[PDB]
Amino acid sequence: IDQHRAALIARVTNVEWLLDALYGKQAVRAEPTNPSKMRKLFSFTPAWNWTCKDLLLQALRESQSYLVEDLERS
Amino acid sequence: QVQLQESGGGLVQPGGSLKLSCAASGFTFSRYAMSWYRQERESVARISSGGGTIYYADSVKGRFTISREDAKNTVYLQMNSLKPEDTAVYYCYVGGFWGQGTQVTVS
């Protein structure tokens, strides 16, 4: 289940965008790599309610809709 | 011997069009994704195997269209409303093997 992660990572550009979006809606950040902060972020699902998935993919569609569908048609 | 034949390039006036096509040869194509890039070197189109999941680089939105011919060995690039900034070497590329390319000159 790790092949969609690096996928979304390189389909972004700016990583801080959806993190700032996720803000107050969180310490993974000491991890040095930029995609590191991504990969652990999807291990946080138990702390993610329905509204959280909603937040991620709504920010994704409010960014680029094809990315929302790409995660969706999976 | 891995083969990819890039073609369909040329010189055009903006608003105008170019049709790029790459012809795969030597291995089984349809189980692999096929891509186009243009030149740093910036990826342009990526079409996953099977035809379902399409991904376009942000220069290509609503203009460029990557298409798939699996019957076999053809991958299409449809460029409408060409621009000089997008005039470049179009590289058809799959699996560590990039095509020799095509020349696109827009003006």
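The numbers used for chain A are those of Swiss-Prot, and the residues that appear cover 115-139, 147-195, in sequence.
Structure determined by X-ray crystallography, 4.2 Å.
Note that Cβ sites are derived from N, Cα and C of the backbone, with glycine treated the same way.
Per Swiss-Prot, mutagenesis A:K174 to R is noted as: Loss of inflammasome activation activity. Non-local neighbourhood of A:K174 (mutagenesis position): empty, since no residue in the same chain at least six residues away has a C-beta under 8 Å from its C-beta. According to DSSP, A:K174 (mutagenesis position) is assigned to a helical segment.
A:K139 and A:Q147 bracket a stretch of 7 residues that the deposited model omits, and the distance between their Cα atoms is 10 Å.
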